[PDB]
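Asker: Sharing a structure, written as structure tokens. Questions coming.
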Amino acid sequence: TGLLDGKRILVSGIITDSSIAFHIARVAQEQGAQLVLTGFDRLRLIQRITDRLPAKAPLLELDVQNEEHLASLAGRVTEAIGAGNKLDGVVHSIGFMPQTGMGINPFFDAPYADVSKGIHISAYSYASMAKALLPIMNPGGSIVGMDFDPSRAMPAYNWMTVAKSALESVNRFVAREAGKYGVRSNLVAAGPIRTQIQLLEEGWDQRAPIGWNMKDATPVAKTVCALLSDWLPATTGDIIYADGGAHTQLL
Amino acid sequence: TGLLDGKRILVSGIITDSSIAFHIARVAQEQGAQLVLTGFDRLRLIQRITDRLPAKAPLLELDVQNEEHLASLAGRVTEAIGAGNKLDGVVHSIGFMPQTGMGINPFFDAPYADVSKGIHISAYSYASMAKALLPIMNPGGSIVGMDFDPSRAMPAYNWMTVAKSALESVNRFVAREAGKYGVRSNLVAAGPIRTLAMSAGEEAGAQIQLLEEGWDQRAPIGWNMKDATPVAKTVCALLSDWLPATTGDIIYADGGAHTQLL
Amino acid sequence: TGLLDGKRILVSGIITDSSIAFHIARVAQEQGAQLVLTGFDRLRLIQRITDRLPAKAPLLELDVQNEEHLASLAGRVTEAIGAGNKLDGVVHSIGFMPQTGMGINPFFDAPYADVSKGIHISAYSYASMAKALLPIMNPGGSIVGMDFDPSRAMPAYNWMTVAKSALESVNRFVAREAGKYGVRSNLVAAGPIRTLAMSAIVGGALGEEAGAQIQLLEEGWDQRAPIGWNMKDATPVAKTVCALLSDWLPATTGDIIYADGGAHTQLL
Amino acid sequence: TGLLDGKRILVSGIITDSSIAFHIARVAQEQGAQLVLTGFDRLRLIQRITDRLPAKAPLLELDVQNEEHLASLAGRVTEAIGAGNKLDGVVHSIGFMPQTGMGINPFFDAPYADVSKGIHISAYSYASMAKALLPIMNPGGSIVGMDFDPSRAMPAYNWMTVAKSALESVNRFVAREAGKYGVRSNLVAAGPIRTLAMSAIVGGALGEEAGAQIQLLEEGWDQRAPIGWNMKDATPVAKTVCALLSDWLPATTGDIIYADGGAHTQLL
Ligand SMILES: NC(=O)c1ccc[n+]([C@@H]2O[C@H](COP(=O)([O-])OP(=O)(O)OC[C@H]3O[C@@H](n4cnc5c(N)ncnc54)[C@H](O)[C@@H]3O)[C@@H](O)[C@H]2O)c1
Ligand SMILES: NC(=O)c1ccc[n+]([C@@H]2O[C@H](COP(=O)([O-])OP(=O)(O)OC[C@H]3O[C@@H](n4cnc5c(N)ncnc54)[C@H](O)[C@@H]3O)[C@@H](O)[C@H]2O)c1
Ligand SMILES: NC(=O)c1ccc[n+]([C@@H]2O[C@H](COP(=O)([O-])OP(=O)(O)OC[C@H]3O[C@@H](n4cnc5c(N)ncnc54)[C@H](O)[C@@H]3O)[C@@H](O)[C@H]2O)c1
Ligand SMILES: NC(=O)c1ccc[n+]([C@@H]2O[C@H](COP(=O)([O-])OP(=O)(O)OC[C@H]3O[C@@H](n4cnc5c(N)ncnc54)[C@H](O)[C@@H]3O)[C@@H](O)[C@H]2O)c1
Ligand SMILES: Cc1csc([C@](C)(O)c2n[nH]/c(=N/C(=O)Cc3c(F)cccc3F)s2)n1
């Protein structure tokens, strides 16, 4: 008798068993949700990985930069869940920024084509996914995406931080559209998960009043399932921080 | 089978059956929680209201301005839940600001005696409750307070808004103390709710009506000010195990109004 | 003697005499700044307009999507201002989102080619300008870009709101780079100003539904603002940008100054 | 010809010549301002200190907790500046939390009697001053208060952080009331400044641990700040206050300007 019993939920973003979306999927199933999964590029590898979930679930291909993939998605989901059935939840757990805009490469050296690809995949796609899927979502449903707090600049993350700032703004507009379908849209801002950079991750655990385990994706997956559930029915266009409370503390 | 099965939860601030705390209590019990209730001043009448709840729960007296009430609280809760047992949740649903600091009385005309009392009860008491009860709380536990978004000023609410701003800062420090016990501390920022207080000058009501109509239109999923259940349910989410990495934070149960400009 | 007496300040984004940049340039000049102006595309149209400023200034061509314009910008500015001289201020007053991303067009119907162009021009370009010009900036210098508060969603602004969220994040990163030169970086978040594009939307050009939305946004701004807001008057915004170009906010960087009548601090 | 030429400005909160208010007063006087000062308790020590300002100014007594001092303030200021004259600027640089609420003491051990005193002095008194002074303020006038960013919890500051949170909210209401007079109300959020009480804690007055926490805070501030942060130097903060009292930020009210080297805009 689980949190998400009899809910139909789409989960994107699994590439490995340490992917945040793997753990979102694992916990959702453990809570009685029936899943449809989406994957990008290495679909052979991803079938392998999704087999490790506790229950079978169909795996659809979705490259968020492919307009055909997006145009046909609602139909393909409906064939996999069965006509007359609709989704109750959608999980966006997709993000990418080329190495020129993330890492040791100076901020000013990122060419715009790279930044733009990163923003397409990491931010614009959240609207793309909601566009495709809202027509096949039931009232009371929920769309959740994955955020990393971009309110302050930080070393290394650079243009990925910019892209997450874009995502948060995207999420607010998607909530206006989702509202029309009685559907909620929110992001979970997670702490750093091991799916300058080490000094940033070590600072997290000390700021977090309850600590932060960067090797454990479960507290993040649980928070996403909270948002997929009926238990936060008045929250939309918002961000829930699953970060051990680190963003609430200066030192 | 319930969201809060076998959890022991203290719930303060029930005065009428339209109190937000009444509805947190009702939903908590529907979800298998075993409750201890606290009440201020009007305890006989408060029993006459809590009788209407789904299950029996002990009612203790607690005036958060009374130092003895606070010093004796851990003990009286421990007598009510049985020695060797500790609370898994605490709900602060306590707020007050005298007429001088809220309504049609000019902002500048509220005396500090009134403002200080308002802040004591509405903000400082969150720290008081956490002090008294953290020693009798289980790891994985959760303290939750009730907030009204004070990020932007608004007509009428005046010094009450100032007090909620204080509360949000208190919440972040209470989170530091609660962390030591593996306990979380969060606030739910509710949209406006028609309790007996809100259902009570002339231009004051008009600005409050404008505030509330504005809330529902801004809220992408709408806002029913007559329905406390969405707020209660959000408080139960936080009392549950499903938000275990969130502390010193604010969850908005406001229909998403605060995320929209128009 | 004036607020910016002796400062050399590059000001971009003049297209008409209702441009926010026109007013920034005017006020800067009234306060003793020596300007270099940059313009996009219609340079002869812009020359006619810049002739209406209190003083003359060199006008250079800068299309922020042109990588060669950017590569040559510092060399060309040095020519204009005299070799051995450097800039003390740079104003980015450049923004653009195609009508597919901003207006009556539904949020979900904006194709990514159009969004990406608008982000290149409205957000990324702030980093581009900083990259090109920081090498010719003096310590205690100031880069100011224009912003429109994207903290909460709103009708019509749509993907321009998203581009301003990006811009806020870019400014925080530009501040880190600018810090190495002793140069500060901030945005001025303005209230709605009746420039060319905003005049068009009100009055029907995109239909009565779009015209009504924006009129409700504007009227709501003035009433929320404790000192009121005059959408017809860019001077208070220009003065704010000049504040930030001066030496009077020397410890503010990576930040946003709101010149919006205080509207964003009030709910109703 | 200076920033505040001929403006009449009340400046509260001078105690020593390292006080933030002392530097605000000095800079305001350097920029041609005509001052009226207010002081608390040790009015003998304060007279001595204010005599070290560049120009003479009337010194009135003001204990913000005294209701008679507030009820008479307007009348006493008027007597000091001349009948038919009004104030253009008011500076609130008054803050206090007893050691039970700030320092090494556990957060939960602050009695409310001490917290309430700190909130009275540090937050409510921003409302009280504006109530007393707005009726003798000119349109285009400015009230400016002092803030320390309370958005995130931090060790030691405890209930003063809470007070600053209440101050920020108070400021947004004061803006509403001041707007009716054509007057702006803003707070300046400063980085840590080595004033009397701070220099003590770093010297070891409060012990090993308080000294080590404040030293960690200051170090981190300077590294987070892209332009750095010199805690010995109050001048950037004083300048920022003067910017706000001037006519150069005329569309900013109910707001917070950060004079913190940009530290609050960077995580690491
Ligand atoms: N790991 C962290 O520290 C952290 C922190 C905060 C937020 N997040 C976010 O969580 C989400 C998931 O990332 P993760 O840490 O689980 O890493 P991950 O590498 O497992 O997942 C990223 C996913 O994005 C997908 N993707 C990339 N390009 C795509 C395209 N063109 N079309 C469709 N999908 C595409 C990949 O297939 C991959 O499954 C991301 O949005 C990430 O930015 C991660
Ligand atoms: N109703 C709304 O619109 C709204 C919106 C957001 C947040 N809130 C907050 O939610 C909480 C609950 O308020 P409500 O709307 O349920 O109104 P309510 O009047 O039903 O409840 C307020 C409670 O505060 C208690 N209280 C007052 N003084 C006390 C003291 N000295 N000691 C202990 N308790 C004391 C009262 O007895 C009462 O039970 C408050 O903090 C309120 O500020 C209310
Ligand atoms: N008008 C408002 O209500 C308002 C409110 C807040 C902020 N802003 C911002 O102020 C800035 C100025 O806008 P405005 O209202 O003065 O309108 P405007 O049209 O006068 O300014 C836009 C300028 O951007 C320039 N531009 C467009 N593409 C360019 C390119 N590829 N390279 C270089 N320049 C290019 C245009 O030529 C024009 O000079 C923008 O950043 C805008 O987003 C405007
Ligand atoms: N690190 C810092 O020093 C720092 C950082 C940010 C903000 N601030 C703020 O700047 C302001 C000035 O503080 P400072 O560092 O110059 O300290 P300071 O001690 O130099 O000045 C504080 C002033 O508060 C006055 N005061 C206390 N109780 C009073 C009362 N009842 N009536 C009138 N005045 C009273 C004192 O007389 C004193 O002049 C305060 O609000 C402070 O919180 C300080
Ligand atoms: C924030 C803001 C408000 S007005 C503004 C700018 C710089 O003037 C604009 N940039 N891009 C703009 N784009 C549009 O208005 C979309 C649009 C057009 F670009 C052209 C015709 C109609 C139309 F609706 S307006 N930026």
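Using Swiss-Prot numbers, chain D covers 2-269, in order.
So this one's X-ray crystallography, 2.0 Å, going by the header.
Just so you know, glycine gets a Cβ as well, placed from its N, Cα and C.
For reference, Swiss-Prot lists these features for the protein:
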BINDING   D:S20, D:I21, D:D64, D:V65, D:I95, D:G96, D:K165, D:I194  NAD(+) binding site
BINDING   D:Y158  substrate binding site
MUTAGEN   D:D148 to G  Confers pyridomycin resistance. Has no impact on the susceptibility to isoniazid and moxifloxacin. 14-fold decrease in NADH affinity, while no effect on catalytic activity
MUTAGEN   D:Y158 to S  No effect on catalytic activity
MUTAGEN   D:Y158 to F  24-fold decrease in catalytic activity while no effect on lipid substrate affinity
MUTAGEN   D:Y158 to A  1500-fold decrease in catalytic activity while no effect on lipid substrate affinity
MUTAGEN   D:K165 to Q or R  No effect on the enzyme's catalytic ability or on its ability to bind NADH
MUTAGEN   D:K165 to A or M  Loss of enzyme's ability to bind NADH
MUTAGEN   D:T266 to A  No effect on catalytic activity. Loss of phosphorylation. Does not alter growth of M.tuberculosis
Asker: When you put D:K165 (mutagenesis position) at the centre and draw a 10 Å sphere around its Cα, which of the binding-site residues D:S20, D:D64, D:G96 have their Cα inside it?
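Answerer: Final answer, ordered: D:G96.
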Asker: D:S20 (NAD(+) binding site) to D:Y158 (mutagenesis position): how many Å between their Cα atoms?
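Answerer: Taking the Cα atoms only, D:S20 (NAD(+) binding site) lies 18 Å from D:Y158 (mutagenesis position).
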Asker: Select the most exposed residue of D:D64, D:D148, where exposure means the fewest other Cβ atoms within 10 Å, treating these as the recorded positions.
Answerer: D:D64
Asker: Calculate the distance in Å between the alpha carbons (Cα) of D:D64 (NAD(+) binding site) and D:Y158 (mutagenesis position), and round it to a whole number.
Answerer: 23
Asker: Which of the recorded positions D:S20, D:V65, D:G96, D:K165, D:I194, D:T266 have a Cβ lying under 8 Å from any Cβ of chain A?
Answerer: D:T266
Asker: Mind sorting out which of the recorded positions D:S20, D:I95, D:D148, D:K165, D:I194, D:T266 are close to chain C, meaning Cβ under 8 Å from one of its Cβ atoms?
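Answerer: So the ones by chain C are D:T266.
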Asker: Are there residues of the same chain, six or more positions away from D:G96 (NAD(+) binding site), whose CB falls under 8 angstroms from its CB, and which are they?
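Answerer: Set apart from D:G96 (NAD(+) binding site) by at least 6 residues yet with Cβ under 8 Å, we have D:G14, D:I122, D:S123, D:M147, D:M161, D:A164.
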Asker: Which site among D:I21, D:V65, D:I95, D:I194 has the most other CB atoms no more than 10 Å from its CB, taking these as binding-site residues?
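Answerer: Most Cβ neighbours within 10 Å: D:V65.
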Asker: Can you tell me the CA-to-CA distance separating D:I194 (NAD(+) binding site) and D:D148 (mutagenesis position), as a whole number of Å?
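Answerer: Between the Cα atoms of D:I194 (NAD(+) binding site) and D:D148 (mutagenesis position), the distance comes to 12 Å.
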Asker: Compare the C-alpha of D:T266 (mutagenesis position) with the C-alpha of each of the binding-site residues D:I21, D:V65, D:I95, and give the closest one.
Answerer: D:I21
Asker: Could you measure between D:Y158 (mutagenesis position) and D:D148 (mutagenesis position) for me? Cα positions, answer in whole angstrom.
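Answerer: One finds 13 Å between the Cα atoms of these residues.
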Asker: For a quick check of packing: other C-beta atoms within 10 Å of the C-beta of D:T266 (mutagenesis position), how many?
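Answerer: Excluding its own Cβ, the number within 10 Å is 27.
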Asker: State the count of C-beta atoms found within 10 angstroms of the C-beta of D:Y158 (mutagenesis position), not counting that atom itself.
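Answerer: That number is 24.
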Asker: Whole-number answer please: how many Å between the C-alpha atoms of D:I21 (NAD(+) binding site) and D:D148 (mutagenesis position)?
Answerer: 11
Asker: Of D:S20, D:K165, which of the recorded positions has the most Cβ neighbours inside 10 Å?
Answerer: D:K165
